[PDB]
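To start, I am sharing the structure in question, which I have written as structure tokens.
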Amino acid sequence: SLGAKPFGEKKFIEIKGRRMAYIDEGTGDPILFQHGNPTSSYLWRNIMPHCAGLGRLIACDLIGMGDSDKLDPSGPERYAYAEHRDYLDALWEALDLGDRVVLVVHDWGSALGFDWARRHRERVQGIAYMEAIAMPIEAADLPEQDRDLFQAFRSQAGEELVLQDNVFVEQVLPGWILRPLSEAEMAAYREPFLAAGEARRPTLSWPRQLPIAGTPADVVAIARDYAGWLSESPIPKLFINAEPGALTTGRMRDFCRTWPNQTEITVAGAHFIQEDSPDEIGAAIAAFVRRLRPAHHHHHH
């Protein structure tokens, strides 16, 4: 359904001196849901219940986000992609996931999850993805109404816009959801970022990492690598396309449609499509997992 209550409860594991928070409900092989910017495990609260009984339902909060600890010191060099990957790789190792992981990814959750899959390909049973960073992009790949703002985040205006005014949480997030949010839903997204200053740094470092027009070169190389790998990978895929969409439209949507062994649905939504069409998304993920994990609870006629 479309509710404001979180799914499950937060567990915590010590990673590199910091506590990281995650949901881990049920038993079986993992179904691993990964949020991006400026969200948390809360993004998946109405999608995860559709997979009840199909596996261990896991949703991690990235470092500095959700209920995971902040890094200190923090500043313009903090919370880059490589640092997020170091913390997330460690958490995923600590979780003892095994070799039949279904990844469910969004946004920077897709850049992190796709790269992890490339590096652990025998351990990935299937990949469900939506509104993803599927390859290096140009400004033209962002919605026209958002291009100037993303260029502003990447400029020296970003500190005031984000650290002081919290614009990613307060403007970009509700602006990329079709329906109006309740106060409880906005409060759950605001909670990690209530405090001005470096507490909000992850939400500024993330747009500065987007691989746009060849910069930053290190993230561009990472996305080039996983794009080339995904386009030839036999791993089963579920593409949750969105209309109008935001990050995965036009030529990026066309590129994703070339990927092999892939099923597709289209749901209503812009970027944070989990807030507009959670039941359709969850039902498609559940059907995908049931196909990958045939349970044979009953005779087939």
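FYI, residue positions are counted from 1 along the chain as it appears here.
Method reported for this entry: X-ray crystallography, 1.3 Å.
Positions of Cβ are set from backbone N, Cα and C atoms, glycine also.
Take a look at what Swiss-Prot says about it:
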type: MUTAGEN; residues: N37 to D, E, F or Q (Swiss-Prot position 38); note: Loss of activity
type: BINDING; residues: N37, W108; note: chloride binding site
type: MUTAGEN; residues: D107 to A (Swiss-Prot position 108); note: Loss of activity
type: MUTAGEN; residues: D107 to N (Swiss-Prot position 108); note: 58% of wild-type activity
type: ACT_SITE; residues: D107; note: active site, nucleophile
type: MUTAGEN; residues: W108 to L (Swiss-Prot position 109); note: Loss of activity
type: ACT_SITE; residues: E131; note: active site, proton donor
type: MUTAGEN; residues: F150 to L, W or Y (Swiss-Prot position 151); note: Increase in activity
type: MUTAGEN; residues: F168 to L (Swiss-Prot position 169); note: 31% of wild-type activity
type: MUTAGEN; residues: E243 to Q (Swiss-Prot position 244); note: 38% of wild-type activity
type: ACT_SITE; residues: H271; note: active site, proton acceptor
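Help me picture these features in the structure, burial and contacts included.
Residues within less than 8 Å, Cβ to Cβ, of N37 (mutagenesis position) and separated from it by at least 6 positions along the same chain comprise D107, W108, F168, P202, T203, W206, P207.
DSSP gives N37 (mutagenesis position) a coil state; it is part of no helix or strand.
A 10 Å cutoff on Cβ-Cβ distances gives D107 (mutagenesis position) a total of 25 other Cβ atoms nearby, all chains included.
A helical conformation is recorded for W108 (mutagenesis position) in the three-state DSSP classification.
Long-range C-beta contacts of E131 (active site, proton donor), restricted to its own chain and to partners at least six residues apart, with a cutoff below 8 Å, comprise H106, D107, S110, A242, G245, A246, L247, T248, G269, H271, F272, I273.
Taking a C-beta cut-off of under 8 Å and a sequence gap of six or more, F150 (mutagenesis position) has these contacts in its own chain: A139, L142, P207, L210, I212.
DSSP gives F168 (mutagenesis position) a helix state.
The secondary structure of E243 (mutagenesis position), as reduced to three states from DSSP, is extended strand. In the shown protein chains, 13 other C-beta atoms lie within 10 A of the C-beta of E243 (mutagenesis position).
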Check the mutagenesis positions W108, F168 for other C-beta atoms within 10 angstroms of each C-beta and report the one with the most.
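Most Cβ neighbours within 10 Å: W108.
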Around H271 (active site, proton acceptor), how many other C-beta atoms are within 10 angstroms of its C-beta?
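Looking across every protein chain shown, the total is 25.
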